[PDB]
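*Asks:* The structure's right below; bear with me while I get my questions together.
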Amino acid sequence: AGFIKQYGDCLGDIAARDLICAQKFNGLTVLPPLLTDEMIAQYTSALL
Amino acid sequence: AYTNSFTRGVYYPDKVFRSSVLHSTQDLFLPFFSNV
Amino acid sequence: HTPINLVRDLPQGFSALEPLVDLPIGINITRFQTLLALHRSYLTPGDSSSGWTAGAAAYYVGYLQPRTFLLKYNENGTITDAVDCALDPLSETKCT
Amino acid sequence: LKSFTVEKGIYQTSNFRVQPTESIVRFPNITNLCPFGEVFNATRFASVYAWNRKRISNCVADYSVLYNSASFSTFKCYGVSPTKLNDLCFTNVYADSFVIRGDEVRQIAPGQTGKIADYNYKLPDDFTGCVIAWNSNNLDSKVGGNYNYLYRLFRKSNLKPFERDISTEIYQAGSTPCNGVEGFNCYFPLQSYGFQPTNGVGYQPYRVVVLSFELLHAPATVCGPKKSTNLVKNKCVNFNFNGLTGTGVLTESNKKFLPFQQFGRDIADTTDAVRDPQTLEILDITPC
């Protein structure tokens, strides 16, 4: 969550302890959902 | 005379550091509960 | 190395063995033999007849076998536990 | 889209990628250098027939000094590029240092024949190694003549490569039993070289060192030196640590590595934070 990872924090053999960062390495990207969680709640609020 | 080496005989397979992970490997090890 | 108030048999507990040395000898070794030392006190005469004491110690030898193991790495990087998946059906499941 | 007209929407045209700023090559700390000084800057030299053989192993052998230095008349490497030694590593290295005549210097090479090549010091046809030689007219030569260096006139058969024969025994050329002494058809097997400072170039004694580099499967003990660069952090860089390479931004980490362990690893099996060979610092892995 947050979609922001410190580049530097990341560079060597430990950061891949952070799996997402490692994924960031090999072209694997995770696009964010268009409807944000906060947004999703509102619907759930409304439908309710 | 024989005894039971219950758990012992485990040494780090390599220099590589790992953390909070379960890493399977096959290496020469003393078998658990082996006869010594 | 660990201090122990062990039974003659080895203590039951888990510990790792860190690598001290890596020697490039590159020699083919078929066999080995252990060496012990004698211990003589002031009282003993120096001669080899019967003035010598081997001491209490005992050692054990086992043999390694290619096996699969699951090593659990701590946050530290030390290995807390291991599972011998060859050992038991419960163990076999653990690796899978 | 392969079209002149584009409908409204969001389209993925290309890929964004930060290019690396610089290249970093690294090898471990320089210490534990092989004693070259003992061989090259040696006080005394052995004879050709029985030459000194000092094995060099368990070190980072820095060849650069020998290649760059002016002091040697010639430096020739058959098997590998002389420039390559800094990069190349060999399982075992043997240094054969001996003093021989200048004219004969050419003989120290693979596939050669002569007094030294056949009887004295023979090299393998395949021989991989480098031969470095220089003059020692100043050191070795004596006005009276420096007899100390001997080579061999007679032998039962030709000498194999790197085989040396120290033996003093009287060689029996003929049928008559020598019984340990010279006489008809009995001669001391070695003859000395008369080097004198007055003599010519060919005549001058030369100290030659040949570094054979046996290559086996066995672990390689003698590797080349480390040409390293400075470490820059917080920048997408192309880094090359001891074993591995990659691009990312090296940052200070808060990881506690064990004294023995060199590299970390991802759960996934990735390269995450590495220990710098020069400084015992732990630097975490970040794709740029």
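Sequence positions for chain C are given in Swiss-Prot numbering; the residues included correspond to 207-302, in order.
Per the header of the entry, the method used was electron microscopy, 3.6 Å.
Cβ coordinates come from backbone N, Cα and C, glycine included.
Swiss-Prot lists these features:
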type    : residues    : note
VARIANT : C:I210 to V : In strain: Omicron/BA.2.75
VARIANT : C:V213 to E : In strain: Omicron/XBB.1.5, Omicron/EG.5.1
VARIANT : C:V213 to G : In strain: Omicron/BA.2, Omicron/BA.2.12.1, Omicron/BA.2.75, Omicron/BA.4, Omicron/BA.5, Omicron/BQ.1.1
VARIANT : C:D215 to G : In strain: Beta/B.1.351
VARIANT : C:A222 to V : In strain: 20A.EU1
MUTAGEN : C:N234 to Q : Increased resistance to neutralizing antibodies
VARIANT : C:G252 to V : In strain: Omicron/XBB.1.5, Omicron/EG.5.1
VARIANT : C:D253 to N : In strain: Lambda/C.37
VARIANT : C:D253 to G : In strain: Iota/B.1.526
VARIANT : C:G257 to S : In strain: Omicron/BA.2.75
*Asks:* Rank the variant positions C:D215, C:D253 by the number of other Cβ atoms within 10 Å of each Cβ and report the first-ranked residue.
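*Replies:* Counting Cβ neighbours within 10 Å, the top one is C:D215.
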*Asks:* Could you say whether, by DSSP, C:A222 (variant position) belongs to a helix, a strand or a coil region?
*Replies:* strand
*Asks:* Between C:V213 (variant position) and C:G257 (variant position), find the distance joining the two CA atoms and give it rounded to the nearest Å.
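*Replies:* Rounded to the nearest whole number, the Cα-Cα distance is 28 Å.
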*Asks:* List the same-chain residues at least 6 positions away in sequence whose Cβ sits under 8 Å from the Cβ of C:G257 (variant position), in sequence order, or say none.
*Replies:* C:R246, C:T250, C:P251
*Asks:* Cα-Cα, whole number of Å: C:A222 (variant position) versus C:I210 (variant position)?
*Replies:* 15
*Asks:* Between C:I210 (variant position) and C:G252 (variant position), what C-alpha distance do you get in Å?
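*Replies:* About 33 Å separate the Cα atoms of these two residues.
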*Asks:* Round to the nearest Å and give the CA-to-CA distance linking C:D253 (variant position) with C:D215 (variant position).
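*Replies:* Cα of C:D253 (variant position) to Cα of C:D215 (variant position) measures 34 Å after rounding.
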*Asks:* Per 10 Å Cβ neighbour count, which of the variant positions C:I210, C:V213, C:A222 ranks highest?
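*Replies:* Within the set of variant positions, the most crowded position is C:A222.
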*Asks:* Give me the Cα-Cα distance between C:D215 (variant position) and C:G252 (variant position), rounded to a whole Å.
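*Replies:* Cα-Cα distance, C:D215 (variant position) to C:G252 (variant position): 33 Å.
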*Asks:* Measure from each Cβ of the recorded positions C:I210, C:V213, C:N234, C:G252, C:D253, C:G257 to the Cβ atoms of chain B, and list in sequence order the residues where some distance is under 8 Å, or 'none'.
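*Replies:* Nothing passes the 8 Å Cβ test.
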*Asks:* Please report the distance from the Cα of C:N234 (mutagenesis position) to the Cα of C:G252 (variant position), rounded to the nearest angstrom.
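*Replies:* Here the two Cα atoms lie 39 Å apart.
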*Asks:* Which chain-mates of C:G252 (variant position) that are at least 6 residues away have a CB under 8 A from its CB, listed by sequence?
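*Replies:* C:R246 - these are the non-local Cβ neighbours of C:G252 (variant position), listed in sequence order.
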*Asks:* What number of additional C-beta atoms lies within 10 angstroms of the C-beta atom of C:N234 (mutagenesis position)?
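*Replies:* Total other Cβ atoms inside 10 Å, all chains included: 5.
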